[PDB]
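Student: Provided herewith is a single structure, encoded as structure tokens, for subsequent inquiry.
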Amino acid sequence: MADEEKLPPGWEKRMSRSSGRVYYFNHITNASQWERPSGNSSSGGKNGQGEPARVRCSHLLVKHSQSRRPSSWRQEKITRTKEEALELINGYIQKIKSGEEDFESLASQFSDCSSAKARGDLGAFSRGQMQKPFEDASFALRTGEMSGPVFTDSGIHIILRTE
């Protein structure tokens, strides 16, 4: 939302490897900011629906050889790319849809990598705080209505509304 990849060429959104801070940092002046250049904007949010304050969201994340520096944990080798990745999640739904293996166990058994630390999950999704087109997932379904493969972020992924 006017603060990620929809800004003018100059500041650009950046991160600080040390804490949970965030800034763009000028390229000419070399000055640090507090995110959001506000060089040409102000408002532009809202939608027009129930307007959910917040709802615990969860994802699996497949990850391929298209992202930045491929690294998992149980297999430091990803050459399947986003071409043959539609043959793992598609069938995985039949495993969670039956509740036989459940998403809980299947979470601490694969998940992805980083999110596969807290029992395959993240936490409460408030105001998004993540891929705009992704966060809209947990806010575009009912509590439990897990969405299949979503084309966004960096490949194919899934988002379920875990309340």
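Cβ coordinates are placed from backbone N, Cα and C, and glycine is handled just like the others.
Sharing the features that Swiss-Prot gives for it:
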{"type": "DOMAIN", "residues": "5-39", "note": "domain 'WW'"}
{"type": "DOMAIN", "residues": "52-163", "note": "domain 'PpiC'"}
{"type": "MUTAGEN", "residues": "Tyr23 to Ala", "note": "Reduced affinity for KIF20B"}
{"type": "MUTAGEN", "residues": "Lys63 to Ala", "note": "Loss of peptidyl-prolyl cis/trans isomerase activity. No effect on the interaction with IRAK3/IRAK-M. Abolishes IL33-mediated increase of IRAK3/IRAK-M protein levels"}
{"type": "MUTAGEN", "residues": "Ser71 to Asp or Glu", "note": "Loss of peptidyl-prolyl cis/trans isomerase activity, nuclear localization and cellular function"}
{"type": "MUTAGEN", "residues": "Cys113 to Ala", "note": "Loss of peptidyl-prolyl cis/trans isomerase activity; decrease in DNA repair of double-strand breaks by homologous recombination slightly less efficient than that observed with wild-type protein. No effect on RBBP8/CtIP"}
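Set these features in their place in the structure for me.
Tutor: Beyond its flanks by at least six residues, the domain 'WW' (5-39) meets no residue of its own chain at a Cβ-Cβ distance under 8 Å.
According to DSSP, the domain 'PpiC' (52-163) comprises 19 helix, 23 strand, 70 coil.
Look at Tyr23 (mutagenesis position): DSSP puts it in a strand.
Around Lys63 (mutagenesis position), the same-chain residues at least 6 positions away in sequence with a Cβ under 8 Å from its Cβ are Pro70, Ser72, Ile78, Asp112, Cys113, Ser154, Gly155.
Cβ neighbours within 10 Å of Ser71 (mutagenesis position), excluding its own Cβ and spanning all shown chains: 13.
All chains included, 14 other C-beta atoms sit within 10 angstroms of the C-beta of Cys113 (mutagenesis position).
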Student: Measuring Cα to Cα, how far is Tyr23 (mutagenesis position) from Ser71 (mutagenesis position) in Å?
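Tutor: On Cα coordinates alone, these residues lie 26 Å apart.
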Student: Including all protein chains displayed, how many Cβ atoms other than that of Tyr23 (mutagenesis position) lie within 10 Å of its Cβ?
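Tutor: Total other Cβ atoms inside 10 Å, all chains included: 16.
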